[PDB]
Amino acid sequence: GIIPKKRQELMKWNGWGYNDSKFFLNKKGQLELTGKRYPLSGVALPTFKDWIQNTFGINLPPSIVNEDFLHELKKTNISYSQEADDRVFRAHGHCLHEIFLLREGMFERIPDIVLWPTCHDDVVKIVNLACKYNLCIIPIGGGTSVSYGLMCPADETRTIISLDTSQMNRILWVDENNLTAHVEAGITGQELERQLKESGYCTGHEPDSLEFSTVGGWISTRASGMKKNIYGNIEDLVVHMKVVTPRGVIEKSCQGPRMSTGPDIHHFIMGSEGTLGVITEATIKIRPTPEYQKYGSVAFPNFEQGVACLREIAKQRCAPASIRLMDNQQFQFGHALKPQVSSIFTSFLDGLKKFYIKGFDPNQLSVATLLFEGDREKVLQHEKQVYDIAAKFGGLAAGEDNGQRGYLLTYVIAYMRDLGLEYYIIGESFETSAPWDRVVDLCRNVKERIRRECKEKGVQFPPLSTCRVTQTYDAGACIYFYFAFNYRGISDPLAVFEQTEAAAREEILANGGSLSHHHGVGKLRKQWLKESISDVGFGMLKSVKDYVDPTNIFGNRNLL
Amino acid sequence: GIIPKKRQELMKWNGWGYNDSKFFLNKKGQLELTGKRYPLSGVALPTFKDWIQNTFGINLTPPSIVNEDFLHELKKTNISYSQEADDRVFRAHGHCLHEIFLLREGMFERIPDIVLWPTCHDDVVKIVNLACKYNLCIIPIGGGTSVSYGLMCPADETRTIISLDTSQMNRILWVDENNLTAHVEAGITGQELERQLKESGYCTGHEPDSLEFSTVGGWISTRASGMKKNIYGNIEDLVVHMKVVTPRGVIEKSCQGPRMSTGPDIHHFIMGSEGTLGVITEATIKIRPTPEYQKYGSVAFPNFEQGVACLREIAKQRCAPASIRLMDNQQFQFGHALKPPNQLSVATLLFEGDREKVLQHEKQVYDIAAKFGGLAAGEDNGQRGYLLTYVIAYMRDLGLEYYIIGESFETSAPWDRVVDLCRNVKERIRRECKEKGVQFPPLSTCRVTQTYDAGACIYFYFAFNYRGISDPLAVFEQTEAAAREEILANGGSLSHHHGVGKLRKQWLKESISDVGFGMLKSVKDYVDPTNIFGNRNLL
Ligand SMILES: Cc1cc2nc3c(=O)[nH]c(=O)nc-3n(C[C@H](O)[C@H](O)[C@H](O)COP(=O)(O)OP(=O)(O)OC[C@H]3O[C@@H](n4cnc5c(N)ncnc54)[C@H](O)[C@@H]3O)c2cc1C
Ligand SMILES: Cc1cc2nc3c(=O)[nH]c(=O)nc-3n(C[C@H](O)[C@H](O)[C@H](O)COP(=O)(O)OP(=O)(O)OC[C@H]3O[C@@H](n4cnc5c(N)ncnc54)[C@H](O)[C@@H]3O)c2cc1C
Ligand SMILES: C[C@@H](CC(=O)N[C@H](C)c1ccc2[nH]c(=O)[nH]c2c1)c1ccccc1F
Ligand SMILES: C[C@@H](CC(=O)N[C@H](C)c1ccc2[nH]c(=O)[nH]c2c1)c1ccccc1F
């Protein structure tokens, strides 16, 4: 559960996830995941190749560092490395461009040195040395950023420290009276839940990156998790934090559950994306481990009816732990991942239709997956409430097995990038939040802008462009898109990708969607920020950065 | 529901509330509230006199200095204004005890020079521009209900002070029934907002005790909390969007997405800013269908600790009703005295929602409560407790007629500090009063008004007969400061909801850290480099 210092021992140096986990063709020519890490690991996916084929049309730099600083660093006993593999591993997150530069290229700039502090006091020492020797610090936790938040600016001439938090990973206390846990910021989501569970508790904060993403990362990026309906997003979960900045340590003097003591400075730090200082410790709300979990799924005649149903569920404030509504292409894709071998003489579509002979169109139908957790009595009553609401919108119970499957798929989908890259398929997921009344139109127009933009950029085939609704709020929804294409005969595939991704974002903003729901701004969405938060708002951000970090030690250049 | 420009037409110039609403002795010698405005109005309270006697042992203007080029430009805007003394004085204070004395039997060091009534966002922009041009100071005012000296004009402010009154900027702009949000002007009062929305079948459910007069703008500025936050949220959960006029320009996000990751949330730079950065002119707030049904309740416990433990369990099972308040023995006796064993405690309950869910919920709560020795004590108690909510503020003016002074104060604290904090704060008030010559042991009582996952809001009342003290305000001021020191020393916060204003400024830096304080200052100096927004709250 602890990230080791030499990460490549465990994790892939050139893509997502663990070294022991990749898609390969088995001895029957069926896609399958190696290893035994996930419940889908070692399970043949006999229809998956076909769905890939049908969908995409393919056949299956020296360490520049001051010796005085070095010398002082040795006295601290803080572990460090100037090794290229350590530096490179920490020079990127998980944006598509980054993964290409790992594979077929090299980064313009990487950290000069990697430090592993093990506690708050180590971080204070490091920041003090950075003030003294004019060093730039870029913090890293899990390295899961999808916003270019870890990329080293190419023209940064100072020595860049990668301040790796992975060895600051302790739970410091569990306060069972107040249901809070105070933890060091480098603890990963899986390690955090694992240790709390041994005492009968959890946070319930479950981003899809939880295997590697950290408490400090979550706070920095305003992370959102699958079960936020019950447990809250990161801003609802964090009760307290400690932050080391060049100006000194930020920390409130008490742990009162709610205050009126001026503008909440916790929100000056949350979303700061490594531009102000290092979050070293935080107190986070915990809950007793749920007695009981129940999966579920519901089919709707179309997406629009599914959206209307999600809205009503939000309106009655009876959303389960997790509810996600997927469009018909994702419904199909999920169909394509089950274990029963088709006949080769019956098509994909004709195979689906006979299988679900619902009075529904199988090219229109959408599916919501559901997760309920809590006390078994409560969960079961609540499941019946949601299913009764769904019945009113044409909804039909589609079984716990799809829900259970959908929920497992989430930790596996990231492993599909690298598979795609082996076979000329590139893509990325992206997200927005939008008012309830813009959701349908926004999804339709964005998927369409992407088709028009690919066609016009010489993309041979119509791209995969697909969506689901992943979160519901009172005032709207999170919409999560996937965009993918075969880059067969494009001169500059990345450019085409990059430009199409920007055009989708322009379309999103024009349809009432936000700049980001959860991934953040990093360096990827900087150019829209000022418009999103207004000029004065941007200058307020700037004024906090100039005060706390006047010499721009925290020089990742995100946000501003 | 609109506050008139001449507030004294309807509201007491020297105290809380409406002119038609005061406690008096009726024709049977029983206390009673005059007028028809509350459900308790014109209802005799046979044993309230008796309770008071037992408890406290009693029986029963500077000129307006204004630049004429400024006034000349101001006339051209057609924005209504006044330099009249009664308008300026009315807006020179809130509802702290010391201010109510300077209002009654003295005079304020400093009052606004001129009162402006903008009716919209654009008016406000014009005003702020004129303040930049003529070097004027602006103190915003909504309901004037601050209990933190947040409206007090600094004595040495030599610039012309504008009281920028938001009461005529009070309209609902639109109600989006698809997204359940209402976009409103910031001067609307809570009662007028709920009244209008209720005609369309909606509510916000944000019900601070001051809702008759407090405004949307005020709530955002002070981080207000309401009685039913368990269902609807506090102000930070309710506000989806806002528009703010600062000297640097207008702050406003470009979209109404329900939740974002776009850097530090700048809504939180303005929420809690207490009039020091600019004017909140408009806000979008979440609404809900009006609940079908309300039910009251009450539970008796053998003592306060047991009640507290039960509240904690209720919070732990995340099954709090709309409101749950636990009062100590003294407040139980008080409440008993206001119908039409020395340690026994009582919780009042308010459930609201759909009838069948409410009844189900109510059973669940009584069940939990039985495990801490909790016994159902009737719906009528609960009802009465909640109907007293809006009349307690009228009791100050009663007490002042009979040499009784006091104030309420509040904190939030972790669950494991609540009982010790209550006991220690209450004893520190006794100790301090005796040492300063207060003849009779003060009233010193508490209740838990809100529960959260990580703790509770604790609400105190302190009051005494000041018979034979020579500086009774100084005794009060010092005792309240002492109580605050005791709260902080027992793990309580500087404020749960009242805010800091000028009253708690001295503790702020310690509460939020030096660098934290420095972050607030840097925002102020950016948005407002010449301190046009110069009430001097917080910093
Ligand atoms: C497969 C996959 C699934 C994902 N699922 C989700 C999801 O469900 N929800 C979601 O919100 N996000 C998701 N993400 C995005 C990402 O995991 C989150 O934004 C996460 O919060 C980053 O955490 P981390 O520890 O990896 O931070 P990193 O990626 O290490 O760094 C993030 C930013 O924070 C800074 N930083 C990191 N730690 C600290 C610290 N202690 N102090 C100060 N600054 C710091 C870095 O400098 C950088 O700017 C996903 C990403 C991937 C690749
Ligand atoms: C009897 C009584 C009961 C109360 N009950 C509660 C309660 O339950 N919960 C609670 O939280 N508080 C309560 N309070 C305190 C008070 O009502 C709240 O702080 C309320 O939010 C203040 O609103 P207001 O419009 O009265 O603002 P005012 O008191 O007019 O102003 C408060 C501060 O905000 C500034 N301001 C006002 N409007 C604006 C604007 N539009 N833009 C920028 N700044 C502005 C003022 O300069 C001042 O600094 C109570 C007060 C009293 C007297
Ligand atoms: C799954 C996706 C690639 C991708 O978007 N990966 C990133 C790292 C990712 C994967 C899952 C995420 N969940 C979330 O909230 N943010 C997420 C970001 C993909 C793979 C293969 C082909 C196309 C494609 F879009
Ligand atoms: C009721 C109280 C006076 C008082 O504190 N009134 C203020 C204005 C008040 C009244 C009600 C409040 N509710 C809340 O959250 N904060 C509140 C503040 C009182 C009256 C008479 C004698 C003593 C005394 F403490």
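By the numbers in Swiss-Prot, the shown part of chain B spans 81-140, 155-434, 460-658.
Backbone N, Cα and C define each Cβ position, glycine as well.
Per Swiss-Prot, the feature domain 'FAD-binding PCMH-type' maps to B:202-384.
Annotation comment: Swiss-Prot describes B:234-240, B:303-309, B:316-319, B:368-374 as FAD binding site. A coil conformation is recorded for B:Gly238 (FAD binding site) in the three-state DSSP classification, outside any helix or strand. Residues within less than 8 Å, Cβ to Cβ, of B:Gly238 (FAD binding site) and separated from it by at least 6 positions along the same chain comprise B:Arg87, B:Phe184, B:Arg185, B:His187, B:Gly188, B:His189, B:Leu245, B:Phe307.
Using a 10 Å radius centred on the Cβ of B:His300 (mutagenesis position) and all shown protein chains, the other Cβ atoms total 28. Annotation of the mutagenesis experiment B:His300 to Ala in Swiss-Prot: Loss of activity.
For B:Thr309 (mutagenesis position), the number of other Cβ atoms no farther than 10 Å from its own Cβ, over all displayed protein chains, is 32. In the three-state DSSP scheme, B:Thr309 (mutagenesis position) falls into the strand class. Here Swiss-Prot notes a mutagenesis experiment, B:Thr309 to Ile, with the remark: Impaired FAD binding and protein stability. Loss of activity.
B:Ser367 (mutagenesis position) counts 26 other C-beta atoms within 10 Å of its own C-beta, drawing on all protein chains shown. Quoted from Swiss-Prot, the note on mutagenesis experiment B:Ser367 to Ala is: Strongly reduced activity.
Looking at Swiss-Prot, you'll find the mutagenesis B:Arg419 to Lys noted as follows: Strongly reduced activity. Counting every protein chain shown, the Cβ of B:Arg419 (mutagenesis position) has 24 other Cβ atoms within 10 Å.
Here the residue is the original one, but Swiss-Prot notes a mutagenesis experiment at this spot, B:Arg419 to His: Loss of activity. DSSP assigns B:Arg419 (mutagenesis position) to a strand in the three-state reduction.
In the three-state DSSP scheme, B:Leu469 (mutagenesis position) is classed as strand. Here the residue is the original one, while Swiss-Prot reports the published mutagenesis B:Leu469 to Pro with the comment Impaired FAD binding and protein stability. Loss of activity.
DSSP gives B:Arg515 (mutagenesis position) a helix state. Contacts of B:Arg515 (mutagenesis position) defined by a Cβ separation under 8 A and a same-chain sequence distance of 6+ are given as B:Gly95, B:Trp96, B:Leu191, B:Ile194, B:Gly525, in order along the sequence. For the published mutagenesis B:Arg515 to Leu, Swiss-Prot gives the following note: Impaired FAD binding and protein stability. Loss of activity.
Taken from Swiss-Prot, the feature substrate binding site covers B:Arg515, and the record attributes it to experimental evidence.
Annotation of the published mutagenesis B:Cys576 to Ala in Swiss-Prot: No effect on activity; the original residue is retained in the structure shown. In this structure, B:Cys576 (mutagenesis position) is part of a beta strand by DSSP. All protein chains shown were included, and the count of other CB atoms within 10 Å of the CB of B:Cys576 (mutagenesis position) stands at 25.
Quoted from Swiss-Prot, the note on mutagenesis experiment B:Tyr578 to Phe is: Loss of activity.
Sequence annotations record features per position, and here Swiss-Prot assigns active site, proton donor/acceptor to B:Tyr578 based on experimental evidence. Non-local contacts of B:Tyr578 (mutagenesis position) by the CB criterion (under 8 A, 6+ apart in sequence, same chain) comprise B:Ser527, B:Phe528, B:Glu529, B:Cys565, B:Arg566, B:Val567, B:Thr568.
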**Message:** Please list the recorded positions from B:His300, B:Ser308, B:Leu469, B:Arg515, B:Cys576 whose Cβ falls under 6 Å of any atom in ligand 4.
**Reply:** B:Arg515
**Complete:** Students should find that the Cα atoms of B:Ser304 (FAD binding site) and B:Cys576 (mutagenesis position) sit apart, in Å rounded to an integer, by 17
**Fill in**
Nearest by Cα to B:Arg419 (mutagenesis position), of the binding-site residues B:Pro234, B:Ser308, B:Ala318, B:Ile374, is B:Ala318
**Item:** Under 8 Å by Cβ from B:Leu469 (mutagenesis position), counting only residues of that chain that are 6 or more apart
**Value:** B:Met321, B:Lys322, B:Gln388, B:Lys389, B:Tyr390, B:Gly391, B:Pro415, B:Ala416, B:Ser417, B:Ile418, B:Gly501, B:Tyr505
**Complete:** Residues among the mutagenesis positions B:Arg419, B:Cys576, B:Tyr578 lying close to chain A by Cβ (under 8 Å) are B:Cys576
**Asked** So 25 residues are missing between B:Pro434 and B:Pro460 in the deposited model; what's the C-alpha distance in angstrom?
**Response** 23
**Message:** Please compute the Cα distance from B:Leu140 to B:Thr155 in Å; 14 residues between them have no coordinates.
**Reply:** 34
**Request:** Take the Cβ of B:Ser304 (FAD binding site) and count every other Cβ within 10 Å, whichever protein chain it belongs to.
**Result:** 24
**Prompt:** Does DSSP put B:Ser367 (mutagenesis position) in a helix, in a strand, or in coil?
**Reply:** coil
**Request:** Taking ligand 2 as the reference, state which of the recorded positions B:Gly238, B:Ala318, B:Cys576 have a Cβ closer than 6 Å to one of its atoms.
**Result:** B:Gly238, B:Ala318
**Fill in**
mutagenesis positions near B:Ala318 (FAD binding site): from B:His300, B:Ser367, B:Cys576, Cα within 10 Å gives B:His300
**Prompt:** Counting other CB atoms within 10 A of each CB, which of the binding-site residues B:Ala318, B:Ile374 comes out lowest?
**Reply:** B:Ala318
